Structure formats: C-alpha cells, structure tokens
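**Student:** So that we are looking at the same thing, I have put the structure below in structure tokens.
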Amino acid sequence: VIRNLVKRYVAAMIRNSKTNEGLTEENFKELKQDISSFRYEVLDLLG
Amino acid sequence: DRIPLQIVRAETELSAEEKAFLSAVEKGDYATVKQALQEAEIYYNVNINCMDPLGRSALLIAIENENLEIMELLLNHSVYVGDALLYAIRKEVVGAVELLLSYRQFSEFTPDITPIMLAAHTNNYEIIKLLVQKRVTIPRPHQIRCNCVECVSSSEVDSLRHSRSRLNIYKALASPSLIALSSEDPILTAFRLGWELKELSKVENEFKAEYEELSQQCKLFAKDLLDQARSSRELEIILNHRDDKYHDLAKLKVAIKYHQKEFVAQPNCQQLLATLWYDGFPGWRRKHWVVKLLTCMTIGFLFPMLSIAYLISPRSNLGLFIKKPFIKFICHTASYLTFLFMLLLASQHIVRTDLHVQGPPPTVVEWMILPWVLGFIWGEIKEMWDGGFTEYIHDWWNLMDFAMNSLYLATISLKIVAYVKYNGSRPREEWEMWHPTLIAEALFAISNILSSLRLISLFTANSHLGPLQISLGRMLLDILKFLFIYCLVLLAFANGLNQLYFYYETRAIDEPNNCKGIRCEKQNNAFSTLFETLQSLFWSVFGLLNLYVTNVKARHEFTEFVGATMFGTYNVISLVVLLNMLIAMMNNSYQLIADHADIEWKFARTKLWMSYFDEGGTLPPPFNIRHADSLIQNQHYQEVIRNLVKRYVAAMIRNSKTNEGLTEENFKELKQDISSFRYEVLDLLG
Amino acid sequence: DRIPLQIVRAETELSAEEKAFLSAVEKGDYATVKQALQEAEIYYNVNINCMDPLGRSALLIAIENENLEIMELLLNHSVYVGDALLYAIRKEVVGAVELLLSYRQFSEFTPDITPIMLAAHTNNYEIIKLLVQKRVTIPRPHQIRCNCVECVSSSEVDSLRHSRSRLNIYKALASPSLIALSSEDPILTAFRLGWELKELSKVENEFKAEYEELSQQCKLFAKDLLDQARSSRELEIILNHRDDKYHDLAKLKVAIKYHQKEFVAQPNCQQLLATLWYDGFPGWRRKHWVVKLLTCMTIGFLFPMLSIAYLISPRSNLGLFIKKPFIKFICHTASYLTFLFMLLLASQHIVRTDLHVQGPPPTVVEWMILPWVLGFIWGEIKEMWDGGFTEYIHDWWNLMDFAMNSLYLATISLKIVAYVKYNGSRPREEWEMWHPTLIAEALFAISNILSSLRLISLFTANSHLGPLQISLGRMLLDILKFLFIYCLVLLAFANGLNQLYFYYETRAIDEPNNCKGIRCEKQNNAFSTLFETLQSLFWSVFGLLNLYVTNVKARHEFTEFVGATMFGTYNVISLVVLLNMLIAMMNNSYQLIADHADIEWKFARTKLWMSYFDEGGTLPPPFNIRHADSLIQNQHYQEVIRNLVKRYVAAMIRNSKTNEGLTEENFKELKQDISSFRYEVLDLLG
Amino acid sequence: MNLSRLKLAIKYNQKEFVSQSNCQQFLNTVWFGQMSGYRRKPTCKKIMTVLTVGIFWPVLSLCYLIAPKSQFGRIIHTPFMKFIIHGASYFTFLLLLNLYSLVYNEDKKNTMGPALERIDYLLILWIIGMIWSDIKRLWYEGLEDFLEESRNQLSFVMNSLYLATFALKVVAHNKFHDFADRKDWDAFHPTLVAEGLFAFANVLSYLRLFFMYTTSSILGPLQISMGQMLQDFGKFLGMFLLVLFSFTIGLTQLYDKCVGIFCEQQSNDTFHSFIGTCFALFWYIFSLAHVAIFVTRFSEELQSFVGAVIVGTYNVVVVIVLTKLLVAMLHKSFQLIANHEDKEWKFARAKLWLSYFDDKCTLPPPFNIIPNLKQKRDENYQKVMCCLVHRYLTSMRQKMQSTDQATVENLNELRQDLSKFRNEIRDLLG
Ligand SMILES: CC(C)CCC[C@@H](C)[C@H]1CC[C@H]2[C@@H]3CC=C4C[C@@H](OC(=O)CCC(=O)O)CC[C@]4(C)[C@H]3CC[C@]12C
Ligand SMILES: CC(C)CCC[C@@H](C)[C@H]1CC[C@H]2[C@@H]3CC=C4C[C@@H](OC(=O)CCC(=O)O)CC[C@]4(C)[C@H]3CC[C@]12C
Ligand SMILES: [Ca+2]
Ligand SMILES: [Ca+2]
C-alpha cells in the first residue's frame, strides 16, 4: 500500500507544481538562450 | 555516525536504450524516436511501452509536451494507450481528438473517473462537446438517503470508494459547461442541483466543504447567465418563465425558494422589481428626500379611505390606487403604526379606570384595539392557509406574530373571564396573586413590547437600516450558542452557592420591611433558594447585586468567605471571560457577514416587496370585512437561453485568456516547441 | 444633443516611410532598417531621428527590444543618442556598454538624473560597477537644517526641484549596491544613512513615506549582510569591530544606538549574545526547567554571599561567580525582591510602632530599607555618569527610577523634618492636614507602588511575558492619544456643569456628617467646585457617582434637568462612544504590533542583557560598599566584508531570478527575437 | 495666488489630488510662508516660537490694525501665524468663561436679574466678533459650504445660545431685580434659564476646539478617524430607540396603575410616567448599576416579577446583544478607515489651512469687530498641461510595461509565431 501511496503522492505533487507555479525570470532567460543558440546553429549551417 | 540511505521500495530500472528513447520524447526529436521504434520492431531491444521513474510512459510524455506529431508516431506503432485519453483531457488539448480517432497499472485517476466525468471536472466546453457528440452518459446519483437500493448498501464495502465516486459524479454534473450543453433549462437545473448539493453537504459530514463549493459553483453559474442578458425583453422572458401563470415572475419565485440570493440580487433583476414596486411613483426615489417623506406621510394618513375605497369599488380610481405595491406597503405600515399608537394611549391611561373594579368593562381604547388584533389573527390564518404550514412555519417572524397574537388572545380571554366571575370590586391588595385581571394586564404589557418590536421587520425596506438588521440576525445565532455556555456556568455556580447558603435562610417577617429577596431596599436571602440564587447571579452580571448579600447573620466567617469567593469566581468567569469572548466572536462574524451584507439585504427586501406584489392585501383593521401558449413561451425562453449560454461561454474563455498567469507547464510547452523545431530544422539542413 | 470630440493636443504624424522605418525596428528586420538608413542618407526622405507618438525613437525602440545589433547599426549612422544611456540604464540592459563605448524637453527623466544616480536607483550591481569604474560623483546632500548655506537658502528659486533633487541623491546613496561597492564599512554606512533618512522623513513631511522606505531599505541591507556570515569567527570580527577597546561588541552597540532592530535580532547575533549571557552555565538551554528553577533559586538565595565575596576579593572563585552576567541579573533581581519584601514588612506589626508620636524615630525596618534606597540612587548617578544624560534620559524607565528614588528621598527628608520640630505625641486626629509625618507616609506609599511596578521591566527576560510586555507597551501609546481626545470632552462638560451648579454650593457644615464631596456616604456638592466637577465626572466613568448628585437642594426643576442632560450626554459620549471606539482602535493596533513583537522583544532583551555584560556591577544593598592592532583588525574586517558582500550580491540575484514573473515586455522581446531570426533565415534561404 | 484649482479640488472632494505630495509641498510652502525655517528649527525652538506668537496675539493684531505694512503687521499674514493668533484669541475667550464664575459672580448668588459685570461685557464683544466672522465667512463662501463643516455648525448654536443668555440677563435685570434667596426663585425665572443656557453653550464652546486637532499630525488622524465611525453610531441609535420605546411602553403599562431615578432612594415612580420610564431604561444602558432592581411595587408580586423580567430582558438585549454588536460594527468600520486615514486627514487639514490663506479674515474675533492677461495665463497652462499629459502617457506606458504580467494569450501568440515560422521553413526547405 505504501508503494502505491507514494507513487500517487509524488505524481500529484509534481502536477501541482507545474500547474500552480508561475514563470520566473530565469525561465525567460532560458527561453531566450534557446532561441539564440538555435539561431547561431542555423546561421552557421546555412552560412 | 552516518545514516545510510537506500531505496527501500525498489522498482525496475530503465535500460540505457530505453532511457534514451524516453529522453528523445522529452526533447521532441521525432527522428530519433522514429528510429528507435523501428529498430525495436526489428531487434526487439526496447519496450516501446516503458515507463519513467515517475511512471509516465512515452505517450504520456508526448501528451504532456503536447507533441501530436510524436503522439501519432507512437500510436501508429501500437503503443499501449490505456488511460491516455484521461491524461489528454486533463491537459485540455486537441490531442483528445487524435486519441479518440486512434480508437481500437498506476494511474493518476481513480478507477471510477470516465472520460466525460473528467472533461466536466475540467469545464472545457470544447472537449466536453466533443465527447458528448459521441454517446456518453453520467450515472445518475441515487437520491439522498436511498438505502432501499441495495446498491447503496454497497457502502458496506469500500465506503471510501462509494463516497468518492459520488462526489466525482456530482462534481461533474455541477460543471457550468455541462449544464450549459446538456440541460434544457440551465438556470433551473443549477438552482435544483445547488440545493441538493447543499443538503448533501449536511448529510455527508465529511466532504462537506467539497459539496458546498460545488453548490456555490452552481449558484454563481445561474447569476452569470442572467448577467449576460442585454435587453429587458430577455430579462422578462427569463424571470417570468414557468416550467409547467406567466407574468408572475415564476423563475424569480423559484430562486427565492432555493435561496438563490445572488440571482435575486443581480442588479438588472433588482431594477425590474423596483419598477413594479414603485408603480405610480415615477422616480419616487428620485423625488427629493423631503418630497418622498411628504408623499408617504400623506398617503399614510389617508390609509383608511384608500382602504375603504377598495372595499367599496375595487374597480375605481381610488380602489385601484391601493393595489399598487408601494401603496399597500405604505398603508399596511401606517395601519400597524396607528395600532401601536393606540397601545401607547393606554400607557398615558388617557381612559383611566378604577384600580378596584375586578374585570372592568373593556375600556374605550381597548375596543379600538380589538379590531386590529382580530385583523392580524385572520391575516396570519390566511397566510398559513395560503402558504401552507411548511412555509408559514419557516418564517421566523411568523413565530413572533404567533406569539404576539396568542398573548392578545389570552389577554382578551382573561378580561372576559374576570368579567363573568370576580364581577364585584375589592381593594386591589386583597386580590390573589393570580387574579385574572392582574395576569391579563401583565400579558398585555408583554404583548405590547412584542408588537412594537415587530417594526424591526420594516427596516428591511430601508437602505441603511436593512443591512444591519440582516447582519444582526446572523450574529444572533452565534449569541445563542454562547448563551448556552453561560447558562451552564450559571447553573453550576447557582447550585454551589445555593448549596452553601440554604442553611441560613430567613423569614420574610424577620427580614426588615417584611421584604425577602434581591429586589428589596436591603438585599437579603439572595442565595437561600435556587430560584433566588439564579436571579441574583443574573442581576450580578449587571452589577445590581450588592456584596453584603454574601454574609450570613450568624457570621460564620469561613462559610461567608467561600461564598464570596464563589460569587467572585462567577463574576470573573462571566464578565471578564465569557462576556469578553462574546465580543471577540461577534467581531469575527460581523466581519464575515459584512462581506455578503448587500446580497442578503436585497434578497430579504425582494421577499418583502414580493409579498406586496401579490393581490390578496388590505390593511389589518379593515382586513376582516392552451398548449399553444406554453409552447410559444418555452420557445422564446429557449432562444434567450441559447443566446445567454453562447455569450457566457465566450466570456469565460476570454476571461481565462486575459486574466490568468503563465504557469510552469506553459514554459515547458514553449521550450518543447523550440526543441522539436530545432531538431527538425537541423535534420532538414543535415 | 451630441458632445463633440476633437483632438486638442494636436501632434504631427509620422510619414508613411518614417512610420515604416520605425515598424521595422520593432520587428527586428535588420535588413530593411539597414536599407532605410542607407537610402535616407542619399535620398533624405526619412529623419532617422524621428519619434513615435509615444516618444519612442528608433534607438529607444531598439534598446527596449534589446537588439544590440540594430542599436549598433543605428549608432553607426548618425542617430541622436540623447538620454539613451539613461533609458539603457532604466531598462537595466548591459547594452549600456555599447553606448558608453561609442562616445561618438519632454524627457522622461528629470534634469537632475545623472547616469550614476539612475543606475543606483535601479540597484544593478553590474551596471553601477561599469559607471563607477569611470570617475563619477554624486553631489553632497547638505545636512538637515543646512539653511545656513545661502545655497540651500535660495530654495526660493525652485523648492519642488530642490526637494526632489535631494530625494534623488539619497535614493541613490541608499542603494544596497552602491553601498556595497563604494563604502569602506558597508554595515556602518547603512546604519548611519538609515538614521539620517529617518530624520529627514520627519523634517520633510512631504516625501515622508519615501524617505521612510529608503531607511528600511538600508536597515534590511545591513541585516542581510549579517545573514551571510557562515562561521562564528566572522560574526565576532563583525560585531566586535571598532571604527576608531575591541572585543566589546562595539558594532552591536552602535546598532542598538541607531535602533537597527532587525540587525540585533538576527538569529546568529542573538546566539552569540546568549553564549556570553549564560557563561558559567553551559547547557543551561538543555537544563530541565525544574533543574533550571533550582539553580536560579539557590543563587538568588546566596546573593548576599556572592555579593560580599566579590567585594572582599574579586579574584576569589566566588568573586568570579558574581561577575558572570546571568548571575548579575539573578543577584540583582533578588536584591530588588528582597527590598520589596522589606517594604511589605513596613506595613505590618513587624515592629508595631506607635501611631501618635508625631516625628517618630525610624523603625528598624525603615533603617534597613535605607541602605537599598541609597544604592538605587547611587546606581542611577553612575548610570548617568557612565552613560551620559542623553542615554539615561532616553531610557523610559530611568524616569520611573528617578520618581521612585526622589520620593524615597523626600520621605527621608520629611521624616527628619519631623523628628525635629515634633517631639510630642498628639492624637492623630489633632494632626493638621499637612503634618510632615502624614505627608511622609503618603510619599512612601506612592513610591512603594512605583517600586513594585518596576518589576514589569524584568519581564523582558522571559520568552513569554517579554513579548506580551512589549506589545502592551506599544498599545499604551495608542491609549495615551485617545486620552487627549477624551480630556477635551471631560473639560467641556466639567466647565458646563460647574457653571450651572456653582451657585448652589453649600458649606460642609450644612451637609450631613459634616462631609462635603463625592467621597462621602451621601455624595454632595459634587459639581459645586470645578475640581470636584472634574473628579466627579472622572469617577462617573466607573459608575461610582450616584445620580442624586445632580439635584439642587432648592429643587429647581429646570436647572436640575439641564444638569442631568449634561451629565447623561457626557456618560454617553465617554462610556458608549469613546470607550467603544478605543476598544476597536486597540484591536487593530494589537494585530499589527503582534507581528513585530519578536524583533521588538529581542531588541529589548538584548539591551537588558548588554546592560549586565558590562563590568561595573554589584547589587544595590552592597552597591555603596596600537596602529598595528587597529590595522590588523581593519584588515580582517575588510576581508570578511568582502566575502559577505559577494555572498549578498549573489543571493539577491538568485532571489530576483527565482522570484519574478515574466512581465509583458519580456514576452515582447522573445517575440522580437523570433521575428529577427525569421527574417534572417528567410533571407538566407531566399 | 488665487489657488483657484486648489479650491475647486476641495469643492469637488478631490482628496487624492489634495494629498499628492506635490500639492502638499505647495501648501506647506504657503502655510508657513516666510516662516519657512520653522520647518527646520528644532522642536524646542518651534515650541517657543508658537507660544511667543500666541501670547502677544493682541499686540500683533494691533500692529496689523495700525500699520499693516509694518513687519509685525506682516506677521499676521502668514497663514500659519494667523492660525496661532486666532487660536489664542479663542483660548483667552474660554479663559474669560472660566474666570467668570471661578473668580466672579460671588455676591450675586441671590440677586435676581444681576448686573452686567465687565467680564460679561467683554465676553459680549468676543461673542459678537465671532458672530460677525461667521457672517462674513458665510457671505463670502456661501451657505451650504459653510454649514457643511462642523466648527461652523457648532459656532452657530454656541453663538445663538450665548446670545440668548445675555439677552435674558438684560430682561431679568429690568423686570426682576429682586434679591431674594435663590431657593425662593421660580423654576423658570429668567435668570435660571439664562444660566442653564449659558452653561450648555460653555460645553459647546470647548467642544469646538476639537477642530485644532486636525492640524496635529499625531492626534489629527485619530480625530478624523473617530468622526468617521461617529456615523455608524447613528445606525445603532435608530435600532436602540425602537428597543427603548418598545420596553418603555410595556413597563409603563404594567406600572402606571423624593421621586424618580434621581433620588437617594429610587422610587418605583421611575415607571409611573413615560418620560421617567425612558430615563430609567436610559441609565440601565451604562451597566454600572445607575438604577436599582427595586422594580417592586409598594403593594402585586406577579406584577412586580413580570416587571423584573421586562427590565432584565431590556438589559440583556441592550447591554449585551446590542452593545457588543456596536463594538463589532466599529471594529470593522475602523479597519477600512485605518486604510485611508492619511488621505482623509490631509484633505481635512488642507481645508482648514486654506481658510487662513484668504486675506479676507486677518483679525482675531475681538478685534475683527473693528472693521488680456488671460491669453498668457491660458497659454502657459496649455504648455504645462501638454507636458504633464506626455509625461503621464510615457510613465503609464513604462509602468504597465514593467508590471503587467504576461497572459495565456501572449503565450499562445508566441507559440503561433514559432509554428508559422516552423511551417514556412519546412515548406521553403521541402
Ligand atoms: C426612533 C423612534 C422615534 C422610534 C420610531 C418608530 C417608528 C415611527 C419608525 C421606526 C422604524 C421606521 C420605519 C423604518 C423603515 C421604513 C422604510 C421606509 O422606506 C425607505 O426608507 C425607502 C423607500 C421605500 O420603503 O421603498 C419607509 C418608512 C419605514 C416603514 C419607517 C417608518 C417609521 C418607523 C416605523
Ligand atoms: C504573580 C504574583 C505572585 C506576583 C509575583 C511577583 C514576582 C515574585 C514575580 C513577578 C515577575 C517575576 C519575574 C518575571 C521575569 C523573570 C524572568 C525569568 O527568566 C526566564 O523566564 C528565562 C530565563 C532567563 O531569565 O534567562 C527569571 C525570573 C523572573 C525575574 C521573574 C521572577 C519572579 C517575578 C519577579
Ligand atoms: Ca406573519
Ligand atoms: Ca536605571
């Protein structure tokens, strides 16, 4: 029973976090880097 | 030392290849995923249906990342699709369509949840609609307390499941969007469901909060639909619709029945009612403050005439005038006010009567008071009959009316009895303690107090006094609870004190001025009897009990000290502690009540206005001497409802889009969008 | 009719070409922008320095989207760069480097803002570091009340500018980053600045909130640096640093001087103090409450022994014991308690002195009490001497100490004045009103009240009574304010009633039992004199004034009625209105006070503990019988400060990054980023 | 300095506008006027200055009365000073009232229609002056505005009753100049009436001083806050009244079959009349035992018992149920009040200060008795307005830009862009 209850619990917590946590500035920065990195790669290949 | 840490409940681990496969899905690399799948089909080295540490498989990872491309790929390779639909519905995405189209152990969803139930719980109109398009059904929850069905006797087994399953069903049936899509009359459905849910909140002590929340959801839904009305024609079609006369504000009445306060208090609804109320007084409220007073006073003074006219020629200018709701209120209030004035005349004893005559002939003023009394009685009778006992019983003021009236009856009976017997005259002093005349006078006085305090109800008609009256009522409930505790304490100390001082009771004759009690110039024998002890302790609460009452004449020091100490402890517990605590409690509630004061007041005011909106009404003194139609009505209601629902759904969506913050899931989605994008472009460029 | 709507704030519109150029910048199409720039050169059809209606020129539009590439392009071409640095600082971009590197009306920045100030107002350590690297200076803010300088005495030219300018310099000087980078002792500066800002808040009433906000900012910074301490060595180096003996918790002391409450309450700081406080009783924290109790009791009982040993031979082990602070506290508390017990004996037949000997000889008890009294006064003298009048005066309790001691002195004096001039033994009833003996007894009693109330101070020591004591003290302030209001109410009615009844005053002789006043069995002449009137109204607040005090003997109905009405109104205003308001007021205050009680209590306790940490201490009864080092110390402090500042800067960043939603502007940048990438890719692939 | 807009702001109850720092600054400058250093002087020096100015308030007033141009004549102009001078005048008047009886009217205890002691004559002047001030004010400002603020409304009755008191005195001195024992005087003898009215006015006079509190930053907020809650009491009043009369009627009905609450031995007569019944119940309110439980009849046990129940219920309903409610209401009320006290207080203080800004009133009451360019202006206003508007727009732009948080829409928009770009490229590259 404990094995099952833990699995259920852990999952629930993760869900709660994802759905009840706002986007922080660090997130913005990561997204920006992702676009930037992709750009450089493409420009190099196409260039 | 050191505490070694190990995984106690271990679980199978993913091979390196499998780990990579799932990793690709989280990055959205279609190519690698595709390749892995194909290779697995050949070398059988990866279980397409493997599972992450969190128990999420590939399809679940794809669903959460919302990569339909990859989802399709996985489905084409026939991956186990169990419960996937449920996960998609929770994510509220169009991947649901794909899984439904793709048709033919650990889950985050209980075994009872079905696709439609979850969609309802999510309140996504679109997803719900999609599922309903295909045959879908939500089990009908058995009536509250349905033991007869042995199926309800399943509660014996896994009640937990039984309870959860039921809540899940209701949580679904109470989704604004489902009610919108399915119910024929969304408003009435909500009204009813919100009530059943409230009842359940009570029966299911546990899970009470949940049921109550669901109930409020339903109530607000109805108000929201009403708020989406744009023209009076619509508002009238909605509020006057009778499910099945019409033009009787049937729906508003149903709302009042189901205590749908927010609906009844909606601004537009209140506006209509006002027009009906102040019929004949264009802009009565607009009329200058004074002007209003002037008109009201004048009309009130003329109440008997207006009343008489209706009695004489119902179909006359004057006869019709009284029919207006506001006029009725003005008249019916003026009548009561004059009644009270008559009772005042008694105080001044304008018509004085000898204090020696036993059962005197009813005084002049009395006779005058008699009619009103009779009118009030017959009135209550009519109410009871017309509304049925249940409704009459419900009204709390009805209790006061019943009590006031009953006292007036006894007063009369005794007055009468004292006339037939005790016909002669004797010095009042000789009169026995329970002489009929004496008892009657007391009853009359009490009744007069009750009658005058019945005016509190009229406060509901005032914008300023009304809200207060409503709040007070709410607090009174709590005060009662506090009183029970106080009573217990009183009884305790009463028993104790009486237990110590009853050995030292003294005769009234012995007592100075032959007076015995806490109400004599020199208080005496205060704790001699329980009845007296109770009185003494009550009055002590107000400081009207002197301390010398705690000493015994024989002067037994010890006893007196214990007595004073007990009295003192009572004072501290009652005044310093309990009394103060009441303040704190009342402050807490007043705060809460204040939050919903207006809706409460307006619901109350409407009820009052509605009472007069009816046709059976004359002041108390003079109180006693085609299917086609329905079809059309329903058609119109349906059209309006359709429009209201349409504009409501849209609004809700717009609100969400513009009034909701971006959660982490959103970041993950964007991050995935760029990731998959990158991989594709790189492959194409490579 | 109709209401016309015409644009009165006329504004020129951008040419289509112009407008287009600006749009390209917003989308990040480097190419189009580049073309436009080049063409404008040759053709001259678009002013590259044009502006949006919102005043957003190209460079600005680029800076906000943070496209340094477009920025460089624009800068290369001759685009006006006015105030651009400031925008690039406000936005906190590090594209400021580019603008600083380039070096070749209706402004959103006041004419006083210089780059360094704006950077400081933003608190960007990096940006600030860049600018500070180049020589930069912030004008001195002339001290408060610097009117002497005709420079400030010329504020007449433009006050609002002067005041605003002043706030801007301080808003800069009070930036945690500028203080980290530019100040030698970041901790000391923040302490001082915090104080100045506080003082300014008072002098400059307007902008009070602003200056107060800035002060709190400085206080928080100092606490945060302290929190970045990771070893006790560092904590010591910081708290025991003297600017210029050392090892005296110097900075802790300065912090108490500047009311840096939070700094003092910081966990680590408290822990250090505790160790110093409980020296001699290691594990006192672990000691069982009972055990503790036992230890305390024993020490207190042996207080005389410990007190003497020290005097005889401080070096003696026993002599050493009393030196420990906690001990001092316990010993000094026992001495006070002993004193209070002596006072209690004085009111008893312990010595059973006669009561008719005017100018009696001091009783043994009184003799014993004398030494203590002398010690207490002496202690105060030393306190004043060792702390200066300022500190002594500042302390509130020193006021009570003064009062208690002064009364315990007048008592002695009057006693002596009575031993002399009164050798007889006349009946007490014969003694005049101001017989010295009677006056002496009165003063002694009043002081016995003050003395026993001083124990409240000790509460700060306990963890339970301490916080309560503090909270109540704060609330006392509120009550004091209310009393002022009430006082006016009292005075008004006092004068009115006196003005009405002063005619009907009667000689005490006439009164029964030759008693005239409110404190007589038959309250009489309660309003005849003003003073009586004030007292009578005061007592009426407590329901100790009978209502028969309002009836004139001659029985003039009108006057009595006016009087009763006046008295009643006073009772309503005071008891039903003001009193209830006070309760509500107090309720609110407690809610707020409760929040900061801990920092308030701990600060208080620390001041108490610190008092004993000092070396000059013996109980009241027995009270009256190198540049090299400095440099090294400073080096160590600077080393710790460097680490602390570094740790702080990093922590603050982490907090900003992990606790800040994605504003809309952030989104816009991402969109522009994709847009630019798109254009670039489209071109290369097209 | 017409201060037109400032005044229109107060008229239109623009509390925020008046409490904006910029406006506060302007005001303070005007209020302290040339006495600006006052703001810088230490508390001690400021205290000294205030006292000094007040003490010599007649002197300074005189200077203005004689050589308004003199430096001293100028001193009264500073709105801050006028306040001090005018405030002192009132305090001296209150002193006269105090010294009227404490140190006068010592031998006129039994002289009906007593003469007009100089104190009376002097006071007369002050009362007159204060009246005139009201008139002038009411004249210049208008009526409703004048009636709106309390210090004025009290100033009406106060002055009224004071006027009546002295009148009756004159009549009495003529008609009844007898010197009989006070006791033998008829209850409604003119002198008795005058003294009663005068006393009440004295209470009103002092209450008026409450206005000064607004000026203080410490007690001023509280004073205003209290007044706010003083409204919610009105509601309670209405409810209580109903309760009072309801029980009054019953008690009278059961009891109507030396005298009163106000005698050493309280008599059941308390209930015999109606007004008495009201008083009797009125004193029960305070719950400090002002009226005994002797509701017993002279004898009628039942009759006496029921009476106990009636009074007991009254006490429980009023002393306990209604009162505690009142407290609850006040608690909730203040909470909200506490939120805006600053704005409210500022508006009030400003309204007070402006009164002195005017040049119409300069002399304290006792002395008071002794009696086109437009184009440019508009142009400048438009210029400044243009700037403020631009600044507002830019500022709002920035504020929103830096506070408004992203929304799902924005997210969706972004994702759309990535998609469109994705597709475009995919197509451009097969
Ligand atoms: C305060 C003392 C003198 C007791 C007075 C008793 C009655 C004369 C008062 C008490 C409550 C009053 C009532 C309170 C509520 C109202 C609502 C009022 O209507 C409004 O305020 C708004 C217009 C509307 O009713 O639609 C009409 C008068 C009336 C009946 C009032 C009539 C006069 C009443 C009965
Ligand atoms: C309640 C009646 C009987 C009055 C009792 C008077 C005194 C005997 C009490 C009142 C306040 C008490 C003091 C309240 C505060 C403290 C702090 C207490 O220390 C602690 O609670 C924590 C340990 C520490 O002091 O470091 C030592 C006892 C002492 C002096 C108490 C000693 C006993 C005192 C003086
Ligand atoms: Ca009824
Ligand atoms: Ca001291």
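What you see of chain D is 305-561, 571-612, 615-686, 722-780, where the numbers are those given in Swiss-Prot.
So how was this one determined? The header says electron microscopy, 2.8 Å.
The backbone N, Cα and C atoms fix where each Cβ goes, and this holds for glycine too.
In case it helps, Swiss-Prot gives these features for our protein:
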type	residues	note
MUTAGEN	D:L601 to G	Decreases permeability to calcium ions and increases permeability to cesium ions
MUTAGEN	D:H646 to N	Decreases permeability to calcium ions and increases permeability to cesium ions
MUTAGEN	D:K647 to N	Decreases permeability to calcium ions
**Student:** Including all protein chains displayed, how many Cβ atoms other than that of D:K647 (mutagenesis position) lie within 10 Å of its Cβ?
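**Tutor:** Cβ-Cβ neighbours of D:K647 (mutagenesis position) within 10 Å number 19.
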**Student:** Give the distance between the Cα atoms of D:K647 (mutagenesis position) and D:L601 (mutagenesis position), rounded to the nearest whole Å.
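**Tutor:** Just about 26 Å between their Cα atoms.
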**Student:** Could you give the Cα-Cα distance between D:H646 (mutagenesis position) and D:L601 (mutagenesis position), in whole Å?
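**Tutor:** Counting only the Cα atoms, the answer is 23 Å.
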**Student:** Provide the three-state secondary structure of D:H646 (mutagenesis position) computed with DSSP.
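**Tutor:** Looking at the DSSP assignment, D:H646 (mutagenesis position) belongs to a helix.
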**Student:** Using Cβ atoms only, which residues of the same chain lie under 8 Å from D:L601 (mutagenesis position) while being at least 6 residues apart in sequence?
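**Tutor:** Expected: none.
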**Student:** Within 10 angstroms of the C-beta of D:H646 (mutagenesis position), what count of other C-beta atoms is obtained when all protein chains are considered?
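**Tutor:** That number is 25.
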